[PDB]
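> Below is a structure I'd like to ask you about.
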Amino acid sequence: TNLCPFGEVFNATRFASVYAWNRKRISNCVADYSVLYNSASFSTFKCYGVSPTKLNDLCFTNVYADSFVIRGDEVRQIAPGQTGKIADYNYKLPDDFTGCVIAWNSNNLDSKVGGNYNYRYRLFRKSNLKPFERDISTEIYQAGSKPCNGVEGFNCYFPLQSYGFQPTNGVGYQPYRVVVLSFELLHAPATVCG
Amino acid sequence: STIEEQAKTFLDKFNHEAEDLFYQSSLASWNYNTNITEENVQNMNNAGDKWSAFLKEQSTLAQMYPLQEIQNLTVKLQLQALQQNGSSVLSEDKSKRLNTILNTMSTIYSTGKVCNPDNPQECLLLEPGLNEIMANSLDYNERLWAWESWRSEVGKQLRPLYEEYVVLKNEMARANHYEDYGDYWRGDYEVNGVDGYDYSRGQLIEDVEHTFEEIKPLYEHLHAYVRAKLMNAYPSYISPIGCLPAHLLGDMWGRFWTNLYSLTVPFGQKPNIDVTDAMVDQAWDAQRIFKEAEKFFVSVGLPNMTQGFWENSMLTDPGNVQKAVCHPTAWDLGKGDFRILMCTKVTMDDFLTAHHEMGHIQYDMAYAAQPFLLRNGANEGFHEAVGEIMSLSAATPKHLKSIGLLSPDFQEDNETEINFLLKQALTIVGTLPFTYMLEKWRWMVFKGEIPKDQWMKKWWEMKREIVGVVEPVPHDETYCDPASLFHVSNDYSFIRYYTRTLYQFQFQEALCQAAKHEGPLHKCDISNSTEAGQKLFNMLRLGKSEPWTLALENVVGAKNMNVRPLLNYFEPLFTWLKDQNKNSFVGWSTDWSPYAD
């Protein structure tokens, strides 16, 4: 039995953006969450529908590890029944979530002096995103009824915006590396079990 | 699909783009304030003009939205703050001339030398030069020279410039649908859009005038006592019935009377309260000071400070290998960054300012959840009042003896509380008529009620009558005395220093009434009582989203401003003053002058 590669999911040197969140399929591996509790570095470990004690006795068919980076005072929006700029345009959680949300600080790693503007998120959108979909575009957003043909002018804007992560930001704006372990049960054999 | 929606989207994109520029400007200014050098001297200009260009395009684009189609108060206060054109309405040539004049006056003020040419030894710098020649000197002619020669040189080069400034600012003001520059400066107390709490620009004068008449008898008795006590030092230059000369008030202009305490002490044998002599021997440095100051705020129910506050805050002087000016300010870099940079010294004055800047940071952290444009105090006098009562409630002998700054049995007698009260009064009651008179002359001159020939006549006419101060030498029209002040030469407003003093004592009386305290209001302490803190917090969280009248009522119970709590705070000293003023003369004659012979 090989060791389940949680290193590439938990200690990677560069991660994805929230609007372009990376999604890793974990299957047929023996994931060990017992070492997760004792890491003494997880700022947030909350499970909805499951418990940390029950996490080592339940075996699941698949493990979707959705990994991204956000501010600190925003992980609360990663939960069923929330509203904000991220719960409707970038990544939303259905009201029937049955998994765990693991988040820990990464201030001294995913930040550089002078700024780190490699992470981006959506700002303007005409509608709301239904559960578990991702949209990537650079189209021009029309606020009024002029209209504008591809030019940033009178009430016409660019929807993508960058995160200004630096060493010295406050705890609410510091980069938090979020992995949303989506436990789910399907009609396939389950062997992702510790 | 409507005006409110378009304004909302405009504000969203402004908000999510302004912070990433303001933060870099703040960080560059922080690094420069650490290191005084010519290397980074232009980073301030770069940050300033980058964010200035951003703001100017935003304000120019903001005018396509009228204010008559908005019903949401939040959005209305947000948009009204962006539509202020300012000086962009003027033509290009007029704006260039305006900026040239503004730069010239400031350069003249900053690089202005005053010296006696005949005697080479009579030459000194400003700070700590010509500023201390007016603080700890008891000579008459030596003070008179420094008083006259500063305004005979610096102020005589600012008169044609100030006249051009007056006409240009009047033209600027009349183009934004305003009346005068005075009406321009009175517009921040204006309140509208609410029912039951409205305030008008012309009502401020009425309210200030009502409060002045009530205050006048207390100041009159204080003025009589001070004038009687100053007779001993200058017996051959004052008249026992007239006025007080302007060049003997303790500083250059007369804003504060604090430096007169060494001469007007009631009980000179009683050991004054002292903590400098203890802080030296107590191994007390900034780290322990801040460690202690945190506990006081926790005691009444206020939250704790962050981890980065201890690491990123600079405390003690970095030697002489680099320079730094630490004129009194706390620091809020945005994006959740709170720091402090203070001039640490071993003195009585520094424990208090540690608590003061602590309160500043507490107020900043209270409203950090408000949107970007509304993150400020209710008006321009609210931020300095909430940091002043924290020093009041921490210096009391009830509190000091528990933290040891005072002796375990430092006796309280009526020969000590009177000294403390008079020290308090010298700094607070000796400035209100000064602020009143300066703003009154400014308003009348901007309105045109004073023609040019009466610019320097009416100035001394009101000075001699309202505040009881006369001039040592007559001044004709070529002079300009008001321009010799920093705020006048740099065009700053002045009524905030009048309103905050009124607000603070109202706050303290309300809090120490709610804390269930029995005894004189000057012996009160709100520590170890969470109700007072929970009452102050509800006001602190509001920010700029509410009118200041509502903000005042939510704590005290009245929507206006009052002087009864101040008079009650000073009643024990008022009785002593009245008892001591039985055989003296109370009142002043306006027909006296020191040079009328």
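So for chain B, numbering is Swiss-Prot's, and the shown residues are 19-615, in order.
Header lists the method as electron microscopy, 2.8 Å.
Cβ atoms are placed via backbone N, Cα and C, with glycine included.
Swiss-Prot feature annotations, pasted as is:
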- B:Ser19 to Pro: Increases slightly the interaction with RBD domain of SARS-CoV-2 spike protein (MUTAGEN)
- B:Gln24 to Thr: Increases slightly the interaction with RBD domain of SARS-CoV-2 spike protein (MUTAGEN)
- B:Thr27 to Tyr: Increases slightly the interaction with RBD domain of SARS-CoV-2 spike protein. In sACE2.v2.2; increases interaction with RBD domain of SARS-CoV-2 spike protein; when associated with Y-330 and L-386 (MUTAGEN)
- B:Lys31 to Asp: Abolishes interaction with SARS-CoV spike glycoprotein (MUTAGEN)
- B:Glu37 to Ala: No effect on interaction with SARS-CoV spike glycoprotein (MUTAGEN)
- B:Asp38 to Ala: No effect on interaction with SARS-CoV spike glycoprotein (MUTAGEN)
- B:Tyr41 to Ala: Strongly inhibits interaction with SARS-CoV spike glycoprotein (MUTAGEN)
- B:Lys68 to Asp: Slightly inhibits interaction with SARS-CoV spike glycoprotein (MUTAGEN)
- B:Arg169, B:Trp477, B:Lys481: chloride binding site (BINDING)
- B:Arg273 to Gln: Complete loss of enzyme activity. Does not affect amino acid transport activity of SLC6A19 (MUTAGEN)
- B:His345 to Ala: Complete loss of enzyme activity (MUTAGEN)
- B:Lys353 to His, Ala or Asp: Abolishes interaction with SARS-CoV spike glycoprotein (MUTAGEN)
- B:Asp355 to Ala: Strongly inhibits interaction with SARS-CoV spike glycoprotein (MUTAGEN)
- B:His374, B:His378, B:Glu402: Zn(2+) binding site (BINDING)
- B:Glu375: active site, proton acceptor (ACT_SITE)
- B:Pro389 to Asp: Increases very slightly the interaction with RBD domain of SARS-CoV-2 spike protein (MUTAGEN)
- B:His505 to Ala: Complete loss of enzyme activity (MUTAGEN)
- B:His505: active site, proton donor (ACT_SITE)
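Thinking about packing and proximity, how do these listed features fit into the structure?
In the three-state DSSP scheme, B:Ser19 (mutagenesis position) falls into the coil class. Around B:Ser19 (mutagenesis position), there are no C-beta neighbours below 8 angstroms that are at least 6 residues distant in the chain.
When secondary structure is read from DSSP and collapsed to three states, B:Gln24 (mutagenesis position) falls in the helix class. The Cβ neighbour count for B:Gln24 (mutagenesis position), using a 10 Å radius over every protein chain in view, is 16.
Around B:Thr27 (mutagenesis position), taking its Cβ as the centre, 17 other Cβ atoms fall within 10 Å, counting all chains.
Secondary structure at B:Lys31 (mutagenesis position), taken from DSSP and collapsed to helix, strand or coil, is helix. All chains included, 19 other C-beta atoms sit within 10 angstroms of the C-beta of B:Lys31 (mutagenesis position).
The Cβ of B:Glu37 (mutagenesis position) lies under 8 Å from the Cβ of B:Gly352, B:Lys353, B:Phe390, each on the same chain and at least six residues away in sequence.
Taking Cβ-Cβ distances under 8 Å and a sequence gap of 6 or more within the same chain, B:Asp38 (mutagenesis position) has no neighbours at all.
Same-chain residues at least 6 positions away in sequence with a Cβ under 8 Å from that of B:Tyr41 (mutagenesis position) are, in sequence order, B:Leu351, B:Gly352, B:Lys353.
DSSP assigns B:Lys68 (mutagenesis position) to a helix in the three-state reduction. Within the same chain, residues at least 6 positions away in sequence whose Cβ sits under 8 Å from that of B:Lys68 (mutagenesis position) are B:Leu39, B:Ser43.
A helical conformation is recorded for B:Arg169 (chloride binding site) in the three-state DSSP classification. Of all Cβ atoms in the protein chains displayed, 20 besides its own lie within 10 Å of the Cβ of B:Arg169 (chloride binding site).
Long-range Cβ contacts of B:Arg273 (mutagenesis position) within its own chain (separation 6+, distance under 8 Å): B:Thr449, B:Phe452.
All protein chains shown were included, and the count of other CB atoms within 10 Å of the CB of B:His345 (mutagenesis position) stands at 5.
Taking all protein chains in view, 20 other C-beta atoms sit within 10 angstroms of the C-beta of B:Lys353 (mutagenesis position).
DSSP assigns B:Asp355 (mutagenesis position) to a strand.
Within its own chain, B:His378 (Zn(2+) binding site) has B:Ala348, B:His401, B:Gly405 as residues 6 or more apart in sequence whose C-beta sits under 8 angstroms from its own.
According to DSSP, B:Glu375 (active site, proton acceptor) is assigned to a helical segment.
Cβ contacts within 10 Å of B:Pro389 (mutagenesis position), excluding its own Cβ and spanning all protein chains shown: 14. According to DSSP, B:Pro389 (mutagenesis position) sits in a coil region rather than a helix or strand.
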> Cα distance, B:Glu402 (Zn(2+) binding site) to B:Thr27 (mutagenesis position), nearest Å?
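Cα of B:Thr27 (mutagenesis position) to Cα of B:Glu402 (Zn(2+) binding site) measures 34 Å after rounding.
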> Is it possible to get the count of other C-beta atoms within 10 angstroms of the C-beta of B:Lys481 (chloride binding site)?
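Neighbour count, Cβ to Cβ under the 10 Å cut-off: 22.
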> Under 8 Å between C-beta atoms and at least six apart in sequence, can you list the same-chain neighbours of B:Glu375 (active site, proton acceptor), or say none if there are none?
B:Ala348, B:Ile358, B:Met360, B:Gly405
> Including all protein chains shown, what's the count of other C-beta atoms within 10 A of the C-beta of B:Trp477 (chloride binding site)?
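There are 21 such Cβ atoms around B:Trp477 (chloride binding site).
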> Say you check the Cα of B:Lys31 (mutagenesis position) against those of the binding-site residues B:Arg169, B:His374, B:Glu402; which is nearest?
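Spatially nearest to B:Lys31 (mutagenesis position) by Cα position is B:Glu402.
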> If we take B:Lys31, B:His345, B:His374, B:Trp477, B:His505 as the recorded positions, which have a Cβ under 8 Å from chain A?
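Near chain A, the qualifying recorded positions are B:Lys31.
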> Out of B:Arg169, B:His374, B:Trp477, B:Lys481, which of these binding-site residues is nearest B:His505 (mutagenesis position) by C-alpha distance?
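Going through B:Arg169, B:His374, B:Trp477, B:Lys481 one by one, the Cα closest to that of B:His505 (mutagenesis position) is B:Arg169.
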> Among B:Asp355, B:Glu402, the recorded positions in question, whose Cβ has the most other Cβ atoms within 10 Å in this structure?
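Of the recorded positions B:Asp355, B:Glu402, the most buried by Cβ count within 10 Å is B:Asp355.
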> Closest of the recorded positions to B:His345 (mutagenesis position), Cα to Cα, picking from B:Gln24, B:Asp355, B:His374, B:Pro389, B:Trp477?
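Among B:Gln24, B:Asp355, B:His374, B:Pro389, B:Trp477, B:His374.
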